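*Asks:* Right, I'll just put the structure down here and ask away after.
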Amino acid sequence: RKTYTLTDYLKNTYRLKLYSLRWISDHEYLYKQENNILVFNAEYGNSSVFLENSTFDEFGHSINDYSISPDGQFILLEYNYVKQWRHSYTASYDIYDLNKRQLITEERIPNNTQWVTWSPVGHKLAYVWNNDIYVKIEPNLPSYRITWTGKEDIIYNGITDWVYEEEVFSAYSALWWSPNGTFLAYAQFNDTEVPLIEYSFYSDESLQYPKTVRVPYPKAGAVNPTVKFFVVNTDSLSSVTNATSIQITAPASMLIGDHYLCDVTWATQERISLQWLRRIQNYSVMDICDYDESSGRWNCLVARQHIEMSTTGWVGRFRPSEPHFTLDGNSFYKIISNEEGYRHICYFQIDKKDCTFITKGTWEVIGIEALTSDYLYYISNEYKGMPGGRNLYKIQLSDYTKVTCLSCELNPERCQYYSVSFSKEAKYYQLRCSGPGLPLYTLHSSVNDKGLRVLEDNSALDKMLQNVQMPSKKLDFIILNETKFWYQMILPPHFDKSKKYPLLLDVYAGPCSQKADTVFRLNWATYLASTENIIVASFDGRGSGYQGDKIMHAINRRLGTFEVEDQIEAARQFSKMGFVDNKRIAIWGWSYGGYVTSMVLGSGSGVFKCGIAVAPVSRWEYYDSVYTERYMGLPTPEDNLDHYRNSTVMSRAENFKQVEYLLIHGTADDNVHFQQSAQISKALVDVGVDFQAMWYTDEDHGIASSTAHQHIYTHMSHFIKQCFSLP
Amino acid sequence: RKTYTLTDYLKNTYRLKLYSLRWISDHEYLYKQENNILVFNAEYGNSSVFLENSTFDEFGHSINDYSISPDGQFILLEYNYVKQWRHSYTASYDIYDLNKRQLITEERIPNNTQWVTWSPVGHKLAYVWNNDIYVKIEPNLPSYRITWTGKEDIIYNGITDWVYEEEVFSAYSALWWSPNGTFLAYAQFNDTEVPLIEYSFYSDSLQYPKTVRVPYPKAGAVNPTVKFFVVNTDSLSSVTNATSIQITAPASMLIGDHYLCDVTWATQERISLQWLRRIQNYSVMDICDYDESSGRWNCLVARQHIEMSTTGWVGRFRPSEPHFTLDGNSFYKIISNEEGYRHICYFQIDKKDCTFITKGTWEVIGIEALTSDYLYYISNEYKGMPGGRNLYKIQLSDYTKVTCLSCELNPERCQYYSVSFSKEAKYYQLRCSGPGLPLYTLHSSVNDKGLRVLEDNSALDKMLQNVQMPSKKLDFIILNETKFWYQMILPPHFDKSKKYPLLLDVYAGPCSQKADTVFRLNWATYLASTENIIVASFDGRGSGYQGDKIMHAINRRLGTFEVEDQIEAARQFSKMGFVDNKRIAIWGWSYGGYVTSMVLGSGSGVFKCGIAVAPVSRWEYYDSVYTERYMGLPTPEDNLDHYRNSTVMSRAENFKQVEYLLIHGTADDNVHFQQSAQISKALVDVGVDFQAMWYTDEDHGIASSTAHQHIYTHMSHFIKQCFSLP
Ligand SMILES: COc1ccccc1N1Cc2c(nc(C)c(CN)c2-c2ccc(Cl)cc2Cl)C1=O
Ligand SMILES: COc1ccccc1N1Cc2c(nc(C)c(CN)c2-c2ccc(Cl)cc2Cl)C1=O
Ligand SMILES: *[C@@H]1O[C@H](CO)[C@@H](O[C@@H]2O[C@H](CO)[C@@H](O)[C@H](O)[C@H]2NC(C)=O)[C@H](O)[C@H]1NC(C)=O
Ligand SMILES: *[C@@H]1O[C@H](CO)[C@@H](O[C@@H]2O[C@H](CO)[C@@H](O)[C@H](O)[C@H]2NC(C)=O)[C@H](O)[C@H]1NC(C)=O
Ligand SMILES: *[C@@H]1O[C@H](CO)[C@@H](O)[C@H](O)[C@H]1NC(C)=O
Ligand SMILES: *[C@@H]1O[C@H](CO)[C@@H](O)[C@H](O)[C@H]1NC(C)=O
Ligand SMILES: *[C@@H]1O[C@H](CO)[C@@H](O)[C@H](O)[C@H]1NC(C)=O
Ligand SMILES: *[C@@H]1O[C@H](CO)[C@@H](O)[C@H](O)[C@H]1NC(C)=O
Ligand SMILES: *[C@@H]1O[C@H](CO)[C@@H](O)[C@H](O)[C@H]1NC(C)=O
Ligand SMILES: *[C@@H]1O[C@H](CO)[C@@H](O)[C@H](O)[C@H]1NC(C)=O
Ligand SMILES: *[C@@H]1O[C@H](CO)[C@@H](O)[C@H](O)[C@H]1NC(C)=O
Ligand SMILES: *[C@@H]1O[C@H](CO)[C@@H](O)[C@H](O)[C@H]1NC(C)=O
Ligand SMILES: *[C@@H]1O[C@H](CO)[C@@H](O)[C@H](O)[C@H]1NC(C)=O
Ligand SMILES: *[C@H]1O[C@H](CO)[C@@H](O)[C@H](O)[C@H]1NC(C)=O
């Protein structure tokens, strides 16, 4: 029997199959098999080829992706795709008319389009081009311009800027159609006085002079972008007149200082909900805006507003939660931290004050997945008191106490981690367990939660894994001060609790993180355990999430304290286990995990012989406002300046004398600037500490290009193996 | 028994003593001692104290340097010193009156001045501030503004842009007083269309990285342009501006891109100007006379001196300096002869051709002084050792009477001299650099009598007798019937029966020389003494001081023979019985780093490992003046093919055969970090693993105290590992 080797991991020799589908109605869904796009009936399982992979053989461009209009009539061909940041990019587009079997050839969508999206019904298009918004009521009709103010790196209409893209919307898009198709709401961003990060991009050998990349990026404390909201009426567009935009002013509690627009959710055809958050993320407001057919304007009755405060920490897991509106848009449901700081579901009625908790307990609700008039379906880590497990639940809207678990028992030994995808109106649902066994895709009717069929069992991957000495995962918990904190171990094949093994500590450790879970990974850690017999361990300590505010907020205004502290205490416990050679304990982490890995190696605990830190953060003034200020406040003497400076990696350099440290960073990192690792290395040199390094030309935070990804794991494997006297 | 250790190298435990004097007339010099400035009498040797080490204890500023006026009356005080490039910087200046014994506080020189200079006689000042030239006739008086066009990073008056500073003048200054103090000649640089090198500077507390921007022509890019001006300082109105008379380049230059590469005043009214075509194989020397009548300066086309070259470029790194006889009507300069050896040549203004006054299989290194009877020069004639330097004189009245002034002084200890003459050369200080400890002595020119010893380094010698120092061998091998010299730093108690690891120390750039007789205490010393590594260097094809046939071997084909030859030399060292061919490393810095890369990437088979510090990776990345000299232009009609065939990136597959360590500073304004960034990327892309280290905010020199200590420690760890050393 062969082991799970580094090549296996880098070459992706053992692939996980997936069943990713798109619900197209209350009972159909699309699925792409062999580059053929098929429609499926959910009740019966029958299918028809909707678009045959042969269809576009003579197109003249590699087609990167596709989007089909809600009403099945047209399809968008995305090509010439060029990636910008995490979510943002630009591309070329073409539209194919189905019931005509041809390409619309005039009023073509412009090249270098930054965003496109169908109205939720029919076949309208909104697109963003040169930071300006455009609308095509019909695919071959000339589009109407919505905004004229757009300017590169300065004014953003309909798309986010760098920090809203990354920290607020987790999307490039800033465009929300009304469920109807009538209204197109859009955000607008002004970065006029936001400071630029600048770095060299070397590009192909053939480029003589390096290019300097300039990106508006507010470092913690810096001037943030400002934001405006507008709603356009897409029916009354004059080919003759400029479309007129109605602005929705932020609440007064917001305009008294820096604030972010943090959520946009349409409730009815004529009601829109806007959520806002203060620059100090202590305090958010939900506005509710109704449309006046007489006026033509939108009004956010002040008395309607819902206010969300937190005194122990910040608001939300990462942001104020999403509202789930009932059909008549007169009520809605929202995840809220309860009186014991455990996150639960709340029932809100519009024009009533306060709210009602429909769930409670020492566990947390991850998400609301579907609403009907009888049932709310949600995900949570309640089952078997395991914070790292996930299940599908429904609660009777008529009787809160009548809560039933849909996923808990389907395969209790293979599946303890599910996510879900419902059809419109919630007739059917696809479940997806990620572990601890192989991933399993199942379909279900909602009427009597009966299993219709298996969609993907990963039988093939299972077969392969037979011939391989796979490692196992333990998932237990230690006790620190009469509290449970969870941990996972990727044990080597043929594990023996008598023999001593070297242990690599895998950390991320960031606010609301979770590294001990029941999901099945094939990763580097897998190779390390299978082939090199290394026990790779992860631990969720103070500040980790999904265990209520007590734990997750321990770290508030104090990054680089308990979570660092606890990665170390955890290690201690781990030597006390009779199979850990404590002379061979490494640590390593990426991004936030790298900041932590560095603070650990620099603490002097003596526990760790070595570690790697990949694209770490080194000083919180170097990271972005929205994320950093969320946990740290502002870096001023009036706020939290002291701990900002007490919490840097540079100030710990001396102790790095005690360990072999490897430091890695991509030169093109637009997120955690190479700066951060530059300052780390300088501090080390300025104090005479040897250490090892490796920079990656033109790689970003992900160091995810094929070559680079191969190279970095290779380099890191060499380092760990050397550090462990491994053959 | 102790060895020369890394800590010794880095903490400067065994200090070389020096003797740096500043000739201030024909028979006195100046010398710093307990931070006391002494004046010494050359003939007799007596000294008195010229500046008390207590004079400015109340200055409220750390003094960087001093500069005494020609006439002895005033002294300049450099403080607030801020380094820029290799020669340029800024500082504050105060002028101290010696007769009055006080600080002139009227019409002071501005903070952030870019350059200052006394006239050659008298006590005039020329300074450059905000890229404009100013002139103070008297210390206390208002300055006069000569230029008005100065403009940061665009218009340079009286100072050089980046590439002139580094590659052309080896100086920030572009001002040249006439011998009188009457005329001020300056040059002017326009970098308007010169592209910018951009990089980050991270610095300290600083939230956003700073982006640095330097006009910097890479190979083939738009070069700066140059103009030349002369001003009459005697006639400066406090009311009207200052007329600057322009001298224009010859027409054989204006056709296209050219450089002003030399400015030499011959007399009070004759200026010598050298110009060089951007294709550096042709240069014109103009001779320009003043006209008391017309004011203009005229360069008779009739009397131009023209230099061409078929086998290479003109001069060693540039056309050579002319040394005019006092009357200004003849001059001497070093010129390649019929068999391509560089000897001294006598030129008469208005007569064709020149007359060689020296010949032979060796070369003149430089012309040191000129008197009515003798010309003094340094050469490597003695013993036919190209890596030796000796001082000579030749009787102007009989070219065949040539006297060696240094050879026999101490033939054992002293085979490498430099010289410093007094104004007029009644005396000279000889300076010996090896192979023994450095020796500083003084001599009278009258009949070359030895006057006294100045520094003999006895202190150091005594300290070193306690340590197991390495010895140095210096020899040659023959390849294809040619002698190629090399040296080795050999471990103490060296035992030819034993086997040693061998580290090839490489530079190897055109006209370089790594095998000489100089005495050094450096990293290679520690490697040999403590770690018992043989550190070797080899002067192969392309190296200097041995005639054009070797030095031009590399013309338009950089990254070929100098590399091949480095490789062959290492083969030849294995052939010698004391090398363990299983442990043979290679390292170099700058041009050395590039060569070290090409070698490692040759799939030679010979090198187990190597380190490259701030290497070049492809020649288009490097500066125009330097690169276009050896390579021509990177165009299809010129030498673009070999530009393309001579990069490091293209040899990346071959590195899967070596342990490679690549190092470079982030703020390297000279060899841009770029070059390394492109190397690593090529290695990532082909799957080759390799070690690396960057240095935040270090330049080409990586010479800050911490950075310096850090890299040498790091590089030692690497070499010890590569050689399995305990
Ligand atoms: C599983 O998490 C990881 C695992 C491994 C690498 C990176 C990740 N990270 C880190 C991360 C991710 N996603 C977002 C949106 C953000 C916040 N911008 C962040 C983030 C959070 C804090 C700091 Cl200091 C820097 C960064 Cl980049 C992500 O996926
Ligand atoms: C024996 O020389 C060294 C020995 C050791 C380190 C540096 C040096 N170098 C290299 C060097 C030096 N001085 C000048 C003026 C120049 C000209 N650019 C250069 C130079 C030459 C070629 C290339 Cl590719 C790049 C550079 Cl920087 C110097 O001292
Ligand atoms: C983006 O915001 C900037 C900064 O507020 C605005 O620029 C200012 O405009 C007003 C009126 O023109 C004046 O205060 C100044 O002349 C400008 N100040 C600055 C800093 O430039 C700008 O109007 C905004 N752009 C948009 C599209 O709203
Ligand atoms: C420096 O050089 C630049 C061009 O290299 C000169 O600017 C040009 O000069 C002409 C004539 O004055 C102008 O019409 C153009 O606008 C300029 N062209 C460019 C490319 O800018 C400039 O005059 C020179 N300055 C000095 C002091 O010599
Ligand atoms: C295209 O579709 C056919 C089925 O009609 C399929 O069998 C074929 O392999 C597909 N080719 C691909 C994967 O592009
Ligand atoms: C499924 O089967 C029925 C019976 O033919 C048919 O009406 C329907 O169109 C089929 N659905 C799909 C998705 O092909
Ligand atoms: C709309 O406004 C734009 C920009 O202000 C202006 O150019 C134009 O007059 C308006 N469009 C039309 C044609 O009415
Ligand atoms: C959609 O809603 C708006 C406002 O409710 C209305 O003006 C428009 O006519 C509606 N269109 C449809 C699809 O009925
Ligand atoms: C437990 O309590 C001790 C003492 O109060 C404290 O130092 C330590 O950090 C605590 N550990 C945890 C994880 O709560
Ligand atoms: C040297 O001695 C002579 C004779 O005393 C004296 O006049 C002269 O000033 C002395 N020079 C120095 C440098 O002290
Ligand atoms: C130099 O700088 C300092 C800054 O305080 C200033 O006080 C001083 O006057 C300056 N000298 C000149 C020449 O202005
Ligand atoms: C130097 O030479 C120039 C040549 O024209 C002359 O005018 C001037 O008077 C001389 N200066 C001195 C100091 O003798
Ligand atoms: C010796 O000759 C061969 C070709 O005959 C050549 O490859 C090599 O470069 C020569 N070596 C030297 C140092 O000239
Ligand atoms: C974009 O450029 C393409 C080439 O990919 C060209 O054929 C086309 O005309 C452009 N598209 C539009 C709609 O501007």
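By the numbers in Swiss-Prot, the shown part of chain B spans 40-243, 245-766.
Note that Cβ sites are derived from N, Cα and C of the backbone, with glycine treated the same way.
Checked Swiss-Prot, it gives:
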- B:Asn85 to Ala: Does not inhibit dipeptidyl peptidase activity, interaction with ADA and homodimer formation (MUTAGEN)
- B:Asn92 to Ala: Does not inhibit dipeptidyl peptidase activity, interaction with ADA and homodimer formation (MUTAGEN)
- B:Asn150 to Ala: Does not inhibit dipeptidyl peptidase activity, interaction with ADA and homodimer formation (MUTAGEN)
- B:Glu205 to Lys: Inhibits dipeptidyl peptidase activity (MUTAGEN)
- B:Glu206 to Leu: Inhibits dipeptidyl peptidase activity (MUTAGEN)
- B:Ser630: active site, charge relay system (ACT_SITE)
- B:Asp708: active site, charge relay system (ACT_SITE)
- B:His740: active site, charge relay system (ACT_SITE)
- B:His750 to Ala: Inhibits weakly homodimerization and dipeptidyl peptidase activity (MUTAGEN)
- B:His750 to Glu: Inhibits strongly homodimerization, dipeptidyl peptidase activity, interaction with CARD11 and T-cell costimulation activity (MUTAGEN)
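So where do these features actually land, and what's packed around them?
*Replies:* In this structure, B:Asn85 (mutagenesis position) belongs to neither helix nor strand by DSSP; it is coil.
Secondary structure from DSSP puts B:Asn92 (mutagenesis position) in coil.
Sequence-distant neighbours of B:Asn150 (mutagenesis position) (same chain, six or more apart, CB under 8 Å from its CB) are B:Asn119, B:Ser131, listed in sequence order. In the three-state DSSP scheme, B:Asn150 (mutagenesis position) is classed as coil.
B:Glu205 (mutagenesis position) has a Cβ environment of 22 other Cβ atoms inside 10 Å.
Secondary structure at B:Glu206 (mutagenesis position), as computed by DSSP, is helix.
Within 10 Å of the C-beta of B:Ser630 (active site, charge relay system) there are 19 other C-beta atoms, taking all protein chains into account.
Long-range Cβ proximity for B:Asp708 (active site, charge relay system), meaning a same-chain Cβ under 8 A and a gap of 6 or more residues, is found for B:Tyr238, B:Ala654, B:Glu738, B:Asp739, B:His740.
The Cβ of B:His740 (active site, charge relay system) has 20 other Cβ atoms within 10 Å, all protein chains considered. According to DSSP, B:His740 (active site, charge relay system) is assigned to coil rather than to any helix or strand.
The secondary structure of B:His750 (mutagenesis position), as reduced to three states from DSSP, is helical.
Counting only same-chain residues at least 6 apart in sequence, those with a Cβ under 8 Å from the Cβ of B:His750 (mutagenesis position) are B:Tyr735.
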*Asks:* Cβ within less than 8 Å of a chain A Cβ is the test here; which of the recorded positions B:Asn85, B:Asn92, B:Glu205, B:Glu206, B:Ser630, B:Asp708 meet it?
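*Replies:* Nothing passes the 8 Å Cβ test.
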*Asks:* When the number of other CB atoms within 10 A of each residue's CB is tallied over all shown chains, which of the mutagenesis positions B:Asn85, B:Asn92 has the maximum?
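*Replies:* Result of the Cβ crowding comparison: B:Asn92.
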*Asks:* Looking only at C-alpha atoms, tell me how far B:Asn92 (mutagenesis position) is from B:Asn85 (mutagenesis position), rounded to the nearest Å.
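*Replies:* With the alpha carbons as reference points, the distance is 19 Å.
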*Asks:* Could you state the CA-to-CA distance between B:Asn85 (mutagenesis position) and B:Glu205 (mutagenesis position) to the nearest Å?
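*Replies:* B:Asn85 (mutagenesis position) to B:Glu205 (mutagenesis position), Cα-Cα distance: 40 Å.
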*Asks:* In whole Å, how far is B:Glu205 (mutagenesis position) from B:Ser630 (active site, charge relay system) when you measure between their Cα atoms?
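*Replies:* Between the Cα atoms of B:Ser630 (active site, charge relay system) and B:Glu205 (mutagenesis position), the distance comes to 14 Å.
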*Asks:* Give me the count of other Cβ atoms within 10 A of the Cβ belonging to B:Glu206 (mutagenesis position).
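*Replies:* Summing over all protein chains shown, B:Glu206 (mutagenesis position) has 21 other Cβ atoms within 10 Å.
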*Asks:* Do you know which of the recorded positions B:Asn150, B:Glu206, B:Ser630 end up with C-beta under 6 Å from ligand 11?
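*Replies:* Cβ < 6 Å from ligand 11, in sequence order: B:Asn150.
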*Asks:* Anything from the recorded positions B:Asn85, B:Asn150, B:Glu206, B:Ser630, B:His740 with its Cβ under 6 A from ligand 10? List those in sequence order.
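*Replies:* Near the molecule: B:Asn85.
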*Asks:* Taking only the recorded positions B:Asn85, B:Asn92, B:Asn150, B:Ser630, B:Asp708, B:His750, which have a CB closer than 6 angstroms to any atom that belongs to ligand 2?
*Replies:* B:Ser630
